[PDB]
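Encoded as structure tokens, the structure appears first; notes follow it.
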Amino acid sequence: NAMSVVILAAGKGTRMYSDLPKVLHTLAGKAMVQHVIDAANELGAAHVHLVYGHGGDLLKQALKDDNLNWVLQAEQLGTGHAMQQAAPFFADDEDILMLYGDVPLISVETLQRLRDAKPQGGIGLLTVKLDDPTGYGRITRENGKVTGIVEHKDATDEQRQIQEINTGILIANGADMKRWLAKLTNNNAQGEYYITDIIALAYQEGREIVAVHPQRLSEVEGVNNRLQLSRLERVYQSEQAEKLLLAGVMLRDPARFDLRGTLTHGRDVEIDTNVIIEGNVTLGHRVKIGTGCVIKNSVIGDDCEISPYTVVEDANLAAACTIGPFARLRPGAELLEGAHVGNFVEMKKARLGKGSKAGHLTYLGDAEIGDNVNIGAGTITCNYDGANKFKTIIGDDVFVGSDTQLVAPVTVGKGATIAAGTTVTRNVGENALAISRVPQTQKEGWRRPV
Amino acid sequence: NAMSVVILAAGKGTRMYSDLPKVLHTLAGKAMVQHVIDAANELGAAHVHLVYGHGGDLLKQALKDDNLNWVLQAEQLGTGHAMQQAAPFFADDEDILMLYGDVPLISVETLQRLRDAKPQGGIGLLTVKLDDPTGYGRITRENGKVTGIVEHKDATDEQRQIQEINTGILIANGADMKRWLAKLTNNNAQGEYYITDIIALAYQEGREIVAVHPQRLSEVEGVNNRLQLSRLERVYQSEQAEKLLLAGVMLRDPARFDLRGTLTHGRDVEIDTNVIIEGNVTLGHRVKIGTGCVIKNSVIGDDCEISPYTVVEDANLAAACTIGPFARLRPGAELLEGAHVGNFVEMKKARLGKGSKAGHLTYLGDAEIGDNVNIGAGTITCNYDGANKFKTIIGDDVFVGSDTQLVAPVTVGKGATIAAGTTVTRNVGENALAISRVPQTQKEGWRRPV
Amino acid sequence: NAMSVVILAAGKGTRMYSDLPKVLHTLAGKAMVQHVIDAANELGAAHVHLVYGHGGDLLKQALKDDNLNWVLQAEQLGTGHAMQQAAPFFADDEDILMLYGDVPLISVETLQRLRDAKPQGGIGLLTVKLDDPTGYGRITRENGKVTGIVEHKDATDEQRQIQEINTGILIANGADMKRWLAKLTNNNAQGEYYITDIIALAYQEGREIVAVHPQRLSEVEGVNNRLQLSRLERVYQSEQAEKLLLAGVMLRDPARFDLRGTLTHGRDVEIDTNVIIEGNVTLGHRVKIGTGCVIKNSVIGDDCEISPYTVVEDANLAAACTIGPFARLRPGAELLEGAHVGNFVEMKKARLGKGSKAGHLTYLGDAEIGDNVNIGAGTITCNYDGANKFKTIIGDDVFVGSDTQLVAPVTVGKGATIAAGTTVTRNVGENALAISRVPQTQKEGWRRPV
Ligand SMILES: CC(C)(COP(=O)(O)OP(=O)(O)OC[C@H]1O[C@@H](n2cnc3c(N)ncnc32)[C@H](O)[C@@H]1OP(=O)(O)O)[C@@H](O)C(=O)NCCC(=O)NCCS
Ligand SMILES: CC(C)(COP(=O)(O)OP(=O)(O)OC[C@H]1O[C@@H](n2cnc3c(N)ncnc32)[C@H](O)[C@@H]1OP(=O)(O)O)[C@@H](O)C(=O)NCCC(=O)NCCS
Ligand SMILES: CC(C)(COP(=O)(O)OP(=O)(O)OC[C@H]1O[C@@H](n2cnc3c(N)ncnc32)[C@H](O)[C@@H]1OP(=O)(O)O)[C@@H](O)C(=O)NCCC(=O)NCCS
Ligand SMILES: CC(=O)N[C@H]1[C@@H](OP(=O)(O)OP(=O)(O)OC[C@H]2O[C@@H](n3ccc(=O)[nH]c3=O)[C@H](O)[C@@H]2O)O[C@H](CO)[C@@H](O)[C@@H]1O
Ligand SMILES: CC(=O)N[C@H]1[C@@H](OP(=O)(O)OP(=O)(O)OC[C@H]2O[C@@H](n3ccc(=O)[nH]c3=O)[C@H](O)[C@@H]2O)O[C@H](CO)[C@@H](O)[C@@H]1O
Ligand SMILES: CC(=O)N[C@H]1[C@@H](OP(=O)(O)OP(=O)(O)OC[C@H]2O[C@@H](n3ccc(=O)[nH]c3=O)[C@H](O)[C@@H]2O)O[C@H](CO)[C@@H](O)[C@@H]1O
Ligand SMILES: N[C@H]1[C@@H](OP(=O)(O)O)O[C@H](CO)[C@@H](O)[C@@H]1O
Ligand SMILES: N[C@H]1[C@@H](OP(=O)(O)O)O[C@H](CO)[C@@H](O)[C@@H]1O
Ligand SMILES: N[C@H]1[C@@H](OP(=O)(O)O)O[C@H](CO)[C@@H](O)[C@@H]1O
Ligand SMILES: [Co+2]
Ligand SMILES: [Mg+2]
């Protein structure tokens, strides 16, 4: 059956105290409304209608899904009114599923169950039972059948005793939807147009409304302030962490792990406390990640060991590499098999070859370093002249003495040796020793200042 | 109505296993007793009487509140006895509020409610209902009115069934207080002087005792050991975190955030996991703080981005600065607008000008660096000669080559360039190139040691 | 009474998705089965029989306890069958206690209570009452006495109502054990040999079976997947943290503390958030450890302060040392009294003397540095020539200027001074100034590249 989704996101997020529209606030590194859009497409949505009232410029900048139909609702006259703005775009022969832009954890599995419960010519309604139903629409039933929804403000004390409430999510045929929407009136407690009135309108026509319930309450929780957002962030992180544990990834403390993107992994991966994974990350077999690491958009091969407090972004590590602790890999950093980066070392657009080592206090930027190379502590590639960037090339089997500065562009031939403290401004020949040293001298009986 | 506060803090903290008096142990970076003193002053206390038995030297070193009246209780003969030591200092026409020095979370709002419930000539009592009231004073009532308190040890099995217990906090007129205290006797189960006996003494006189309850149990929890302290630390951090979230500050994980002082902030501030804020910190609008940062007594302007694992103390950052990851700012560090500090960079009593950059492996101490300056990786200001410290001055538009040592005192004129690997011992002229380099030479067929 | 322990660990750990046998997966830095072995020896076990089915090579590599008797069970025909494989090794006059290799938190205190409850000629059984007993053996009783165990699969709906279940742990005389085991048959729902059938076999003989219960459920929880493992890891860390707090160690956040080995400590030690302790660590009095530190197999003297994000392994710090933040001490690092290591400093097989300082951007490897020495920022000991390592010796009262490279082997005499930017290749005399500097020159009107 064909189906499109409508996302109401035109309400004002006042308790957020933000200059950024509420639905753009992120959860696990992704806009709340993007989570909803993803669920809609993942369910099979042909078109996704997004109803907004303001922040349109920022929304269009953040959202780029091709099948997004932007629907304006200049005045927020109620959920019913918002749906009327989008209704003209509904197809007469497709189901229309309504979702909220600020209820990010809704699962496709529950939406699928809701789709299957919807009867021909009727309506699928998602309801939930709460201990305290205060503030939400009450589900009314006659002989076990759903007959309508009464909003909290409009409900009597007795009706307020009803604990089964409307989550807001529902699905119904597009043509039927348009028929009911045209009949909405605003003669109620809030003087708004209630999308909820279509339930009674359908029942009166003899149509059937069936209700299904979410798997978890967190699935239909809405966000109006940052505290509520932080709680859903934890729920999301906890569920993702448990899935990873069940899939064979060892997290030393699942409450101290954050995944903000996608994680691909092999077997026996171990991840210590406080690690953060961002963007798309691929980990090979037996990768070990020490505490506090941050890994973003990077590829890590089999058997790599990432020591504590190492930050990595857009890097590629071959098998058996060891980096950190306190290493900092920036975009373009590449390590070939068995390479090693130690503490207080930074790499940017730089490749380190097989079995090569940069153990300490070093900066490698815009460089190509061969295999079996040893980079002494304190070595620095001077890749910038104040306007342009230049490349440093170091061949295989090179030994670079400590505190050497390589002024790019420059090439050091294979097998060369560079003396400690050297400033390299010209190419170094193969198997040669490069040096630029003042012989050590001494002054006797030197007395330091008082 | 005039009011003074008395804080009993003379009990022995044996289960703390410490050489530091129990009430001096900190919670959120502040002494437990200081939290109580703050609540007393915040309530409007004219005088704060502090009753202590030992550790007086350390207490006087830690506490400096001007309105503190030190009251000695050499022998701990009971709360009643402690109050008798302070009683002579009570004014006949003021209310006297009694608090414990080891119950740090008591809220001014609850104390205010207690003050308002206190009847003329009577007593305001703070009581709470517990599932297991074992160990605490039982509140006795006659026709709904409080008539006394019976200590656990003195109470019969039936009275021990009473679940409403004494939190210990109470308030009453000073003159009345002195009248009852003089009548205390130690003929009871513990052979001590019970401050709790004044409740029955007042009731017998025809005075009225009214009870009020705390908003939260944590508010009246006392600390006798480190475990109990750690629990109140979490409660405190959790409540502060939720307030910040409700005020518009985004905390990526409120359970992994610690504030130990005061935090001032603009809008849309984002704070990642494991950040610690100490002393007084001011954050502008849109400040983003990455994971694990520690910020103490510092000012951070609008739009700054503090990358992961950066430590800052007594620093001042103008708008749009970017620092870290792995940057270390010490007292006196100042960055002007748009300045940048990268990884493994340390600054102390050093100013970096507008749009200036110190991207890596650098130490800047006792320096003034102008605008649009580029500090190459590995640069070091040698500000110390073994006894004295000297200043390094670098004008605008200066380019400092990598691994340059600036031996202070020295001045580098505007527009100058310093060659990589230079040792700068003398002033450099404007628009000039400073250099101290040995030309690179080479020895063919060099064979490294076997 | 003499007693040996048998540990069943031959079951397949399928839901672990690992190439490492399930019982070898670690909890608090120690193999799950090692925790069980430790409990067995700690209880007084004369011999520990370990029944395994595969991964024998890896198991033998990990476990080395001298009193381990390896027992093979090639086919997993049931717990009864596994016990028959070990039974021949049981002594007729010793008690035999059965434990599971994947139930790591079993406490010696509970096992001791179980040993004391075991009646002469009978059986001690460890049982627990669960809300949902689904999946476990049901304890059957006649007039209050345990008469047998019925496995879930074999139990009727009514018997499945029984909530008291078998934890699996039991103890009985070796000779009796062998008598019952020989009678096991596999005519039951799973077609396996149930060790649980010995309960009914003993009762029929007129022997008495007494049941005792664990102190905590976590004590008898078994691990089949990583999620269950992570939960027991938290339970373990939480209990260890609370013990440390009760013993006088201040943990700023007990939920953000991990101990993976042994921690020895003095009084008033303070440990901030996210610290990880590994191997055997000894802390003196008043040691303060800042956030995120990792300390492994090291000794820390009285009054040391370890600043944030410092990593330490196999190091020895005397009293009053201060290191970090961002310091990295590797094996062999030694600091004498009052020594100081600052940020972005690394030490390996290097000793720093009393009151000596290495404040920044430095690497000290294979060195002996005297007292009252000052190591300038950027100093590096070049201890490696590509095949051999050499020692650097620096006497007392030496001042090493910034960015100095010491090419080992070399000795700097007491009282010497080394100029900033020096490359030291030869010994430096006492009280002498060593230097290898090119005088600073200048080129006027230098224009940087466009
Ligand atoms: C250059 C270096 C390799 C020489 O070590 P070495 O051979 O044991 O030292 P030597 O005293 O024998 O000097 C070797 C040569 O350098 C020459 N030399 C010394 N000072 C010189 C200078 N200023 N210019 C040119 N040559 C110089 C000598 O004349 C000699 O030549 P020769 O062998 O033909 O006779 C060494 O000083 C060095 O810089 N090592 C690197 C250490 C390092 O940083 N390692 C990384 C691990 S932390
Ligand atoms: C000094 C430096 C700027 C010169 O680069 P360059 O102009 O392209 O190099 P050149 O080969 O043309 O040498 C330039 C001048 O230096 C002079 N020179 C070379 N060695 C010299 C020495 N020991 N003493 C004095 N002058 C020297 C040349 O004679 C020449 O003079 P000229 O232009 O009047 O003919 C460059 O080597 C340098 O140190 N760059 C800094 C890189 C850096 O650390 N960047 C930070 C980003 S990571
Ligand atoms: C070497 C150093 C100590 C000299 O400082 P200074 O005495 O104030 O400087 P001066 O101008 O007086 O030079 C002192 C001597 O060095 C000599 N000198 C200068 N350049 C020289 C060279 N290339 N070779 C040999 N001697 C040289 C001078 O001739 C002079 O000798 P004299 O005193 O007999 O007349 C200083 O430049 C230095 O390197 N300080 C270390 C700073 C540091 O890194 N501190 C750590 C804290 S961050
Ligand atoms: C009349 C109606 O629908 N009532 C339901 C609505 O309450 P209620 O209408 O009170 O809910 P909200 O005001 O929070 O709005 C719901 C969603 O609709 C959006 N929105 C709202 C009004 C508008 O004019 N434009 C718009 O886009 C909001 O941005 C939000 O995403 O949701 C509750 C669950 O949360 C249900 O129990 C109520 O039965
Ligand atoms: C007789 C009395 O008061 N009983 C109350 C007291 O119990 P109790 O007297 O047992 O309480 P504690 O011994 O903990 O002492 C209470 C407070 O008084 C201080 N202190 C105590 C004795 C002394 O001689 N000097 C002194 O300064 C302690 O340091 C602590 O701050 O508090 C309980 C709540 O915690 C109440 O339910 C009890 O009804
Ligand atoms: C017949 C029997 O014993 N049933 C008990 C067993 O269930 P059950 O037999 O189902 O338990 P498991 O299959 O998990 O095995 C128990 C332990 O024995 C080991 N093992 C099992 C079979 C084998 O052939 N070899 C072997 O070494 C496993 O590795 C594990 O350490 O433990 C439950 C508690 O967890 C008890 O409530 C059940 O009454
Ligand atoms: N300084 C050298 C030393 O490191 P360290 O002595 O710190 O271990 O040996 C390493 C290989 O064993 C080399 O790559 C390093 O350049
Ligand atoms: N090394 C230079 C380079 O950094 P990097 O190449 O690491 O990005 O460019 C920066 C500005 O773009 C300069 O301030 C740095 O001195
Ligand atoms: N650079 C020096 C300075 O450090 P800093 O100025 O950063 O405090 O003084 C210290 C002692 O007071 C010395 O050990 C450092 O070598
Ligand atoms: Co140098
Ligand atoms: Mg250097």
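Residues displayed in chain B correspond, in order, to Swiss-Prot positions 4-453.
Header says: X-ray crystallography, 2.2 Å.
Just so it is clear, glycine is given a Cβ too, placed from its N, Cα and C backbone atoms.
Annotated features, as they stand in Swiss-Prot:
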- B:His363: active site, proton acceptor (ACT_SITE)
- B:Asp105, B:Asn227: Co(2+) binding site (BINDING)
- B:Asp105, B:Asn227: Mg(2+) binding site (BINDING)
- B:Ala380, B:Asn386, B:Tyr387, B:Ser405, B:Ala423, B:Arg440: acetyl-CoA binding site (BINDING)
- B:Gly14 to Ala: 8-fold decrease in uridyltransferase activity. Creates steric conflict and decreases affinity for UTP (MUTAGEN)
- B:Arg18 to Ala: Dramatically impairs the uridyltransferase activity (MUTAGEN)
- B:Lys25 to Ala: 8-fold decrease in uridyltransferase activity (MUTAGEN)
- B:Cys296 to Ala: No effect (MUTAGEN)
- B:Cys307 to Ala: 1350-fold decrease in acetyltransferase activity (MUTAGEN)
- B:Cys324 to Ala: 8-fold decrease in acetyltransferase activity (MUTAGEN)
- B:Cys385 to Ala: No effect (MUTAGEN)
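With respect to ligand 3, the recorded positions B:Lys25, B:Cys307, B:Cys324, B:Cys385, B:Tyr387 contribute B:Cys385, B:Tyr387 as residues with a C-beta closer than 6 angstroms to one of its atoms, given in sequence order. For B:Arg440 (acetyl-CoA binding site), the nearest of the recorded positions by C-alpha distance turns out to be B:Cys324; the candidates were B:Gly14, B:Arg18, B:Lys25, B:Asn227, B:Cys324. Nearest in space to B:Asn227 (Co(2+) binding site), taking C-alpha to C-alpha distance over the recorded positions B:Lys25, B:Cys385, B:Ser405, is B:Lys25. The residue listed as 'active site, proton acceptor' sits 5 Å from B:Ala380 (acetyl-CoA binding site), counting Cα to Cα. Distance from the CA of B:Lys25 (mutagenesis position) to the CA of B:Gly14 (mutagenesis position) is 9 Å. Listed mutagenesis positions: B:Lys25, B:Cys296, B:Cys307. Those with a CB under 8 Å from a CB in chain A: none. Geometry remark: B:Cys296 (mutagenesis position) versus B:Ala380 (acetyl-CoA binding site), CA distance 23 Å. Within the same chain, the residues at least 6 positions away from B:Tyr387 (acetyl-CoA binding site) whose Cβ sits under 8 Å from its Cβ are B:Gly368, B:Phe393, listed in sequence order. With B:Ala380, B:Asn386, B:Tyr387, B:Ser405, B:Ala423, B:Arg440 listed as the residues that bind acetyl-CoA, the site has a largest C-alpha separation of 24 Å. Neighbour density around each Cβ, counted as other Cβ atoms within 10 Å, peaks among the recorded positions B:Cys296, B:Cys307, B:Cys324, B:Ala380, B:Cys385 at B:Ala380. When the binding-site residues B:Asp105, B:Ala380, B:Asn386, B:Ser405, B:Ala423 are ranked by how far their Cα is from the Cα of B:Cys324 (mutagenesis position), B:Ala380 comes first.
In sequence order, the recorded positions near chain C (CB to CB under 8 A) are B:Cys385, B:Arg440, out of B:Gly14, B:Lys25, B:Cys296, B:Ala380, B:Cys385, B:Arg440.
DSSP assigns B:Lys25 (mutagenesis position) to a helix in the three-state reduction.
Annotation note: B:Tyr387 (acetyl-CoA binding site) sits in a strand segment as assigned by DSSP.
It is 13 Å from the Cα atom of B:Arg18 (mutagenesis position) to that of B:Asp105 (Co(2+) binding site). Nearest by CA distance to B:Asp105 (Co(2+) binding site), out of the recorded positions B:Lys25, B:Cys307, B:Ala380, B:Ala423, is B:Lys25. The two recorded residues, B:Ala380 (acetyl-CoA binding site) and B:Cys307 (mutagenesis position), show a Cα separation of 22 Å. Burial estimate for the binding-site residues (B:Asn227, B:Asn386, B:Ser405): highest at B:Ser405, by number of other CB atoms within 10 Å.
The DSSP secondary structure for B:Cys324 (mutagenesis position) is coil. When the recorded positions B:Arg18, B:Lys25, B:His363, B:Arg440 are compared by the number of other C-beta atoms lying within 10 angstroms of their own C-beta, B:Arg18 comes out lowest. Taking a C-beta cut-off of under 8 angstroms and a sequence separation of 6 or more, B:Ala423 (acetyl-CoA binding site) has the following same-chain neighbours: B:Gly379, B:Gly404, B:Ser405, B:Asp406, B:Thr407.
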